[PDB]
Structures are given as structure tokens and as C-alpha cells.
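Colleague: Below are the C-alpha cells for one structure; questions will follow.
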Amino acid sequence: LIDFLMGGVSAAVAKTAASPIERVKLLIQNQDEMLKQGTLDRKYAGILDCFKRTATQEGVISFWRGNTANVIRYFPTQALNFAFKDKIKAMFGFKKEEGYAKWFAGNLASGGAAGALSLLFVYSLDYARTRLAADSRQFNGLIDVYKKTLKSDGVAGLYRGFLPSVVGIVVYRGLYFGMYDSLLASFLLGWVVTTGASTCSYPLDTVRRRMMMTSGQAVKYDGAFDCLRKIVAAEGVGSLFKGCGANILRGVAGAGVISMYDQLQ
Ligand SMILES: C=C1[C@@H]2CC[C@H]3[C@]4(C)C[C@H](O[C@@H]5O[C@H](CO)[C@@H](OS(=O)(=O)O)[C@H](OS(=O)(=O)O)[C@H]5OC(=O)CC(C)C)CC(C(=O)O)(C(=O)O)[C@H]4CC[C@]3(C2)[C@H]1O
Ligand SMILES: CCCCCCCCCO[C@@H]1O[C@H](CO)[C@@H](O)[C@H](O)[C@H]1O
């Protein structure tokens, strides 16, 4: 019971620390949708630009907007973890001695299973986190997001982009473990691997988040592939990678921060 709460706090620290660079990343990633929704007046020039305008127009507190969602995200996930993660690992898991391909495939399957299982209960918090991040306001808080989204689109409005998120989880896990196996030291390895994996899986996250953004709007995408097609055709392939640099920055920040807090505890 105590260890649970301590874990909660422990990740709350990391998420809260990484919050300012996260919102900038989310802003750059989702700016076209905000432009469609008349929430943003002009496209951002880049990271520095977004930081500047957001600071001068919203303030300093704004960089932590939506972060409470990230904080309270810990508690429902871990309850599902403790209850199902071991059992799920038991069904697919392998030692590499039993065969590398079996180990890898079982790892993808297990990560995907546990992942989808968590998201089935937790996705809406991610949705709210995103919607609150992307603003300049349209929503007032978590409860407002839930109430309004349910009012317009209902439950499905809260879970939009679920499938590319699951696909994203599997892809990311595969790249992560693959690179981690193919390869001051720990920080290096972790950073490089997480970077490669997050970058290669980044378009799925863009599709996911923008689909989230379409909630509460008359115009929506007709599937993840449809979103992909439209974004590419109108804005270019690079549009799928908007905010990726900021996301990497978020990674390098987060790793150091969580290491420091672990050292402090
Ligand atoms: C399409 C995408 C992109 C790629 C996949 C995901 C994650 C990276 C996917 C990542 O997925 C994490 O991957 C880790 C490495 O495999 C894995 O750790 S491990 O099993 O011990 O090895 C985590 O599992 S857990 O049991 O420890 O908790 C797993 O998180 C989850 O499965 C919980 C879900 C609620 C997400 C979690 C997460 C993270 O940045 O870390 C997070 O939710 O914070 C995602 C961000 C959103 C995207 C980005 C999703 O939009
Ligand atoms: C304790 C006894 C040893 C059991 C595990 C042995 C180490 C497993 C390493 O396997 C190899 O890993 C490579 C990754 O670099 C794969 O690319 C390659 O396909 C695979 O053959």
C-alpha cells in the first residue's frame, strides 16, 4: 500500500518535471488542428518560437497545463499491472534460451496485450492531457473535458486514436527491445535506444494525437489510415514528424530527472 503511493509520487515528480517541454511538443505536433479549430492564430516557427509565444501570451504556469492527468495516470495503470502483468507475461513470456524469435514475438504480444489492457481503462486521461495541452481557452479542466466531450461525441470521443496507439505500443516495444539487444553508460544506452524507438514510432503518435484533436468537431478523420493519407497529402510527410525534436528533448530531460529523484529517495 505504501510502496504503491510512493511509486505514484515518484512518477508524478518525473512527469511534472518534464511537463513544460511536453506541452511545447504537443503544441507543435497538433498545431494544424488548433488552426482548424481557431484555437491558434499562427503556425509556430519552431521550438524556441513556441516557448517564446506561449510564455509571453499564457505565462509560465501554462507550461504545466494538463500535467495533473499525467500525475494521476499512475494509479489506475499499476492496479492493472499488479493484477495482470505477471499473468500476461506467463502466457507469452520466454527466456532467450527457448528461442530468440519466440522470445521476441512473445515480448511483442505481451507488451501489446498488457498495453491495450491498460489503455482500455486509462486512454481517456491521455486524451484529456492532450486536449488540455493543445490550447491558447477551449477547455477549463479535466472534468470540463470529460463533460463536454461526452456531451458532443460521447464515449468514443474520449477514446479516439486507440488503434494507432496500440499499434504504436507494439512497434515501439519491438524497436526498443530490438535496439537494446543489438547494442554515463546506462544513461547513454537508454537515451539512444529510447530516441531511436520513439522517433521511428513517432508518426503513429502524431496520427493518434491529431485524431484525439478532432473530437468535438464536425469534421473528423475516417480511420487512422485516412488521417495518415490526408496529413501526408496536404501537409507533407514531414508533418508526421512535427514535434519529434521537442519529444526527444523531453526524453533526455525525463531520464536525468527520474535518475536524480531515485538517487534522492
Ligand atoms: C504511438 C505512440 C508512440 C509510441 C507508443 C506510446 C508509448 C511510448 C508507449 C509506452 O509503452 C511503455 O513501454 C515500456 C517499454 O516497452 C513498457 O515498460 S516495460 O513493460 O517494463 O518494458 C511500459 O509498460 S509498463 O508495464 O512498464 O507500464 C509501456 O507502458 C505501457 O504500456 C502502459 C500504457 C498505459 C501505455 C508508454 C508511453 C511512454 O512514453 O512511455 C506512455 O504512455 O507514457 C507511450 C507514449 C505514447 C505512445 C508514443 C503512443 O502515443
Ligand atoms: C544463459 C545462456 C544464454 C542464453 C541467451 C543467449 C544470448 C542470446 C543472444 O542471441 C542472439 O541475440 C542477437 C541480438 O544481438 C540476435 O540478433 C540473434 O538473432 C540471437 O541469436
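Throughout, chain A uses Swiss-Prot numbering, with the displayed residues spanning 24-159, 168-214, 228-309 in order.
Determined via X-ray crystallography, 2.5 Å.
Cβ atoms are placed via backbone N, Cα and C, with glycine included.
Sharing the record's features from Swiss-Prot:
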BINDING   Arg96, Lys108, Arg252  ADP binding site
MUTAGEN   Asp109 to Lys  Loss of transport activity; when associated with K-212 and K-306. Restored transport activity; when associated with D-112; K-212; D-215; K-306 and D-309
MUTAGEN   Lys112 to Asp  Loss of transport activity; when associated with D-215 and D-309. Restored transport activity; when associated with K-109; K-212; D-215; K-306 and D-309
MUTAGEN   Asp212 to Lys  Loss of transport activity; when associated with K-109 and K-306. Restored transport activity; when associated with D-109; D-112; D-215; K-306 and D-309
MUTAGEN   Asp306 to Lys  Loss of transport activity; when associated with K-109 and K-212. Restored transport activity; when associated with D-109; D-112; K-212; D-215 and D-309
MUTAGEN   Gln309 to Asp  Loss of transport activity; when associated with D-112 and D-215. Restored transport activity; when associated with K-109; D-112; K-212; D-215 and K-306
Colleague: Filter the candidate list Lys108, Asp109, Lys112, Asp306, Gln309 of recorded positions, keeping only entries whose CB is under 6 Å from an atom of ligand 2.
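Modeller: So the answer is none.
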Colleague: Nearest by CA distance to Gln309 (mutagenesis position): which of the binding-site residues is it, out of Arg96, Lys108, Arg252?
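Modeller: That would be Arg96, nearest by Cα distance.
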Colleague: Where the distance is taken from Cα to Cα, which of the recorded positions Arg96, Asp212, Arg252, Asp306 turns out closest to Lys112 (mutagenesis position)?
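Modeller: With Cα distances computed to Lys112 (mutagenesis position), the winner among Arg96, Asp212, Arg252, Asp306 is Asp212.
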Colleague: For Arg252 (ADP binding site), list the number of other Cβ atoms lying within 10 Å of its Cβ atom.
Modeller: 26
Colleague: Provide, as an integer number of angstrom, the distance between the C-alpha atoms of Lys108 (ADP binding site) and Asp212 (mutagenesis position).
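Modeller: Computed Cα spacing between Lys108 (ADP binding site) and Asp212 (mutagenesis position) is 22 Å.
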Colleague: Give the number of CB atoms, excluding that of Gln309 (mutagenesis position) itself, located within 10 Å of its CB.
Modeller: 9
Colleague: Specify the nearest of the recorded positions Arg96, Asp109, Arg252, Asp306 to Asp212 (mutagenesis position), where nearness means the distance between Cα atoms.
Modeller: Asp109
Colleague: Taking DSSP three-state, what's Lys112 (mutagenesis position) in: helix, strand or coil?
Modeller: helix
